[PDB]
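One structure follows; several queries about it will come next.
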There are 4 protein chains.
Amino acid sequence: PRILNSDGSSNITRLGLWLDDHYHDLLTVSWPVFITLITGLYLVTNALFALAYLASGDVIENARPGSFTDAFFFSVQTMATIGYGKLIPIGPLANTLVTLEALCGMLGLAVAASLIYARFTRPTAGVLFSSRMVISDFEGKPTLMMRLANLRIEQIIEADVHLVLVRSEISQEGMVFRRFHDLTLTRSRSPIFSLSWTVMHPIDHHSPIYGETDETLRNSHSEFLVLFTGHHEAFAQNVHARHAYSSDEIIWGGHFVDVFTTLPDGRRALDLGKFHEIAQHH
Amino acid sequence: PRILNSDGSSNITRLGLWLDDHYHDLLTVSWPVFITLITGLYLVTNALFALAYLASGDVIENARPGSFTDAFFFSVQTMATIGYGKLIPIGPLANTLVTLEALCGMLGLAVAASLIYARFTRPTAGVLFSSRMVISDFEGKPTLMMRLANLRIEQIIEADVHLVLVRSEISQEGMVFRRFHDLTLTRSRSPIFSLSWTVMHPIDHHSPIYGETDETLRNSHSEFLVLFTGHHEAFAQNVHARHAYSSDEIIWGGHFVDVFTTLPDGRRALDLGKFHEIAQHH
Amino acid sequence: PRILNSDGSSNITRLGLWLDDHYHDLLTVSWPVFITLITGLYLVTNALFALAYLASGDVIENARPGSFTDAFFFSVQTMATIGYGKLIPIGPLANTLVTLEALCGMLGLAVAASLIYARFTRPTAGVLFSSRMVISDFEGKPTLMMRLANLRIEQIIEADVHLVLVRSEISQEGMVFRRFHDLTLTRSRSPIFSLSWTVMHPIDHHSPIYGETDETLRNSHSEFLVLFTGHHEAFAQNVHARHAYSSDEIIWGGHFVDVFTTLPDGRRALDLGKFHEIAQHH
Amino acid sequence: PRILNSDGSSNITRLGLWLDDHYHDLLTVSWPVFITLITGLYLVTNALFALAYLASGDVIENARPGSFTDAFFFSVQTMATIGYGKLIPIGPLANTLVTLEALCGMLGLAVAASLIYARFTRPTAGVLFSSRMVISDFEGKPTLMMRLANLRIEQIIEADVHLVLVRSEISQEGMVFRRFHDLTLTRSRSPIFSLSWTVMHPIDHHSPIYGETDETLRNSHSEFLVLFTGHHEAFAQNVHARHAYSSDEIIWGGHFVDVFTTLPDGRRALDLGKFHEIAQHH
Ligand SMILES: [K+]
Ligand SMILES: [K+]
Ligand SMILES: [K+]
Ligand SMILES: [K+]
Ligand SMILES: [K+]
Ligand SMILES: [K+]
Ligand SMILES: [K+]
Ligand SMILES: [K+]
Ligand SMILES: [K+]
Ligand SMILES: [K+]
Ligand SMILES: [K+]
Ligand SMILES: [K+]
């Protein structure tokens, strides 16, 4: 079983555990549940105002006396500010509730808009991760590599990548634990990420995987977490993306196929159909 | 008396000291006070428009002449744009005030929405702090430790922790002062914080608490401030959380109980009922 | 003449130089000019719709034929969605313009709200700068110092300070220029800034002002720029503040008076009436 | 052919490749296409409600039976909340659809406002790049230089610049590739960028262009990418700007003309008409 899923999420059951986190819940529920909650409060509030009008008496013009239906639809036309003009308030109290209901309708619109903006304005990075890593010689050193691709034409500014090894380790007190190792990279910051980025960890005598083999990486249940962050121009907003690799997904001796090609016209070109293609000696 | 409270706030009386900071005050007052302020301005503005209409004359259809009540409710139905159709403006001046009032109503809605969004969209980190710290051997060194837990299923990106010692010190000029010491950590940046994080300060010969005891930490009135920051996925927004520990709350020789367990099914599992459990030799 | 003003702004005349920067201009003009611009477009757009209705003919119920006044106020009641019900559209064209005008009114509300939110949500740091700097011995080294104070009860997270020397220098090619020197600080990052912060630059043999005197600092026209940045809890938003000091404003041998006092009750207390008080030997 | 355009964008044809990225597309399409899309959905939704009302029967007051036109305009006056009062719902079903349509109108306004705010609030840095670079002696070292200018009076806080060399290189395994070199700068962070900034890369024995000539830079197809980032005070928001230079655009032996002048009055002054002027020995 893999501790980390391919999407970079955790695979641990949270056994540890309706308005204790209401703001978080309103932003994280599905859209149909969200729209349903908004609708319920919308209807519930009008029903409450309908009861308020009736409690005052027959204070709605052209309304059947004691009718909740008529009072409710008058509440709707008031809170929403439709104000057709057939059902209208009679007397100071009805007109005072109307003054209140209008305020309530504006406040509710502001709240609903605030929540919708927070849910909408959560963009995706649009970044593709290579399905595998490779370990192969680069500049005379065995180098762990993966690569990323921008799926959009807009560029990503101040793009950072973090490659973390997660493996079970034993302390000199005999304590066995999962340790996280930030892997030194040749380039961790790309000021402008536009097309493709080959992320590289030279396995030098300081690397946590120096001397390791495919087999020793399994025995430590070694996994590799990748985090990408950057400022996306399409959104003028920060974005991120995560991914995880198991030891099984390292191609020892592999080489990523070049995704940059030259056309017959001589134009430089990016072919992302080879993004997952790895070359290997047989 | 503790200079810092458990929540990381200061315990100093600010003896040093209604529109001098109005924007800050509108975002920091309680919600009932905020709603009351919005309501007051709402009613006050309509009253001002009611006086404006009356000052022009009897320019409201179906309104009792000289009646503020009728003019006020006509202002309400105009600013809120209900426009039932019984009370309507008569003449160019009343219609000009209506044109103005509608603008005022839109501007006021935009302002109210701006303030509501700023007050709403202030999420909490959802991070739990261990009730105590511990000092115990890790990797052959006495190590000060505390730990954090994510109370939500959504992950926190680029999570930083800062462990600061605050203690009374004396300069070589004889000046006694409170100094803040950033404590070097084994891991200060966790690219993805999902479940639990054990924060560690190896007390090596460079540590400000190297050689200190429980007693010497009291005599210096030593306290420990913790700051957590990160980008929460649930909100696509930055969050933070703070906490403070006294010397009394360091368990010398303690060991945090492991919150990660394996179920009979073999699934890895997180039990946060042991988050505050510390093991100690007796 | 001082190149930098006390507020950290530049004192250089920009001799180098209406819709070339319209978005910037809408956020930077004063509020009365902004409200005036919004009003003008509001009235101008209704006038344009009034002409559109008249161009179709007498298509407004209860409107005097050919009257711009009546058509204009009907546009107002339509765009603002008041819809009293006396002036109403006649025929498909008038009703089509109404369908368009309503859309225009919603789009204009969204635009106006977007601009208002951007102008409103620009908080101030609430940070006070000491009126002077001091140079005095701290930990056995002459140390340039200034200090900051939080004027609010809410804390500022991840607070950074940058102390820059600006002075006229000569290159070994003989070129005279203004150079900026980032001055090393004992603490440049305070994870939680709550009350007061004494910023310190030890003048060691690496300091750009090592060996300088009050007189040599004048001859180089030396100035000191201060930048403060942090995440304010009151706003859950980043804030900043700037300030500048001339050489005249350095008190050689000065010592800032302690703003932390103990009350008769024994409570620790912050007295900001001594924030600008400096002690000097005579 | 230049791999990077002067604006810092990539010049590679993306051969690699309507609701697969709908949120990105709504923010990136032109404004006329955006307004057209909003209009279409606006009209389409009203048409759907018109059909709903007719499907119930003749439930609209003063409406011609079976007329889509009349039902459609009644939908408009309901969703937009105009509510003139001539066309009004008859019976519980029509009034229930009205209750729904009003909600739909509010939700659609919130969505439209959210998208408009995201598209509007994407400010430009207002930063000018010198049309050329220069290599000339500074402080006794040949130094690559370009410079930036603030086109606005508002200052930019925590301004960063990154100067990257891009050139074709060969690995010791014989692999030819484009490598990116972060060029060390004398100043990469200017805490307050107000007027002009001369960015400098001393070509010391560690520089990737140490020993290179104008000719060798061509043979490697060397290009220089510039990224500027900062917090603009006019917007209280982060901004950025990018630019690219070819080897052809380096003036060997050049010196940027000083843009700072003193007036007859003695006031320091900034003349940006000389921003692109370079002095060269002939
Ligand atoms: K309305
Ligand atoms: K409304
Ligand atoms: K309104
Ligand atoms: K209305
Ligand atoms: K009406
Ligand atoms: K409206
Ligand atoms: K809004
Ligand atoms: K908004
Ligand atoms: K916003
Ligand atoms: K925002
Ligand atoms: K009517
Ligand atoms: K509406």
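First residue shown is number 1, and so on along the chain.
When the header is checked for method, it gives X-ray crystallography, 2.4 Å.
Including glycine, each Cβ sits where the backbone N, Cα and C put it.
Copying in the features that Swiss-Prot gives for the protein in this structure:
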- A:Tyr23 to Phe (Swiss-Prot position 38): Decreases channel activity (MUTAGEN)
- A:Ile60 to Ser (Swiss-Prot position 75): Increased channel conductance (MUTAGEN)
- A:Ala63 to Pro (Swiss-Prot position 78): Increased channel conductance (MUTAGEN)
- A:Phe73 to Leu (Swiss-Prot position 88): Strongly increased channel conductance due to defective gating (MUTAGEN)
- A:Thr78 to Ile (Swiss-Prot position 93): Increased channel conductance (MUTAGEN)
- A:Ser114 to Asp, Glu, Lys or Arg (Swiss-Prot position 129): Promotes open channel conformation (MUTAGEN)
If you count Cβ atoms within 10 Å of each one, which of the mutagenesis positions A:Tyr23, A:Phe73 comes out on top?
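By the 10 Å Cβ neighbour count, A:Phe73 comes out on top.
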Measuring Cα to Cα, how far is A:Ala63 (mutagenesis position) from A:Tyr23 (mutagenesis position) in Å?
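Approximately 39 Å lies between the Cα of A:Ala63 (mutagenesis position) and that of A:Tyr23 (mutagenesis position).
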Where 4 intervening residues lack coordinates, what is the integer distance in angstrom between the Cα of A:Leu17 and that of A:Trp18?
14
Return only the integer: C-alpha distance in Å from A:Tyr23 (mutagenesis position) to A:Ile60 (mutagenesis position).
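Between the alpha carbons of A:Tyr23 (mutagenesis position) and A:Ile60 (mutagenesis position) there are 37 Å.
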For A:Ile60 (mutagenesis position), which residues in the same chain are close in space, meaning a Cβ under 8 Å from its Cβ, but six or more apart along the sequence?
A:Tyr53, A:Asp70, A:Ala71, A:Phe74, A:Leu87, A:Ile88, A:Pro89, A:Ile90, A:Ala94
Would you mind pulling the DSSP three-state label for A:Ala63 (mutagenesis position)?
coil
Could you measure between A:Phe73 (mutagenesis position) and A:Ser114 (mutagenesis position) for me? Cα positions, answer in whole angstrom.
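Between the Cα atoms of A:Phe73 (mutagenesis position) and A:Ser114 (mutagenesis position), the distance comes to 26 Å.
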I'd like to know which of the mutagenesis positions A:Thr78, A:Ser114 has the most other Cβ atoms within 10 Å of its Cβ.
A:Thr78
Just the number: how many Å between the Cα atoms of A:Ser114 (mutagenesis position) and A:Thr78 (mutagenesis position)?
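So the alpha carbons of A:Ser114 (mutagenesis position) and A:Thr78 (mutagenesis position) sit roughly 22 Å from each other.
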Just to be sure I understand the packing, how many Cβ atoms besides its own are within 10 Å of the Cβ of A:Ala63 (mutagenesis position)?
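Summing over all protein chains shown, A:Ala63 (mutagenesis position) has 20 other Cβ atoms within 10 Å.
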Hey, which of our mutagenesis positions A:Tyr23, A:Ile60, A:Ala63, A:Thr78, A:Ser114 end up with a Cβ under 8 Å from chain B?
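From A:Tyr23, A:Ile60, A:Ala63, A:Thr78, A:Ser114, flagged as close to B: A:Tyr23, A:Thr78, A:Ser114.
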Suppose we call a site close when its Cβ is under 8 Å from a Cβ of chain D; which of the mutagenesis positions A:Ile60, A:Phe73, A:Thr78 are close?
A:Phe73
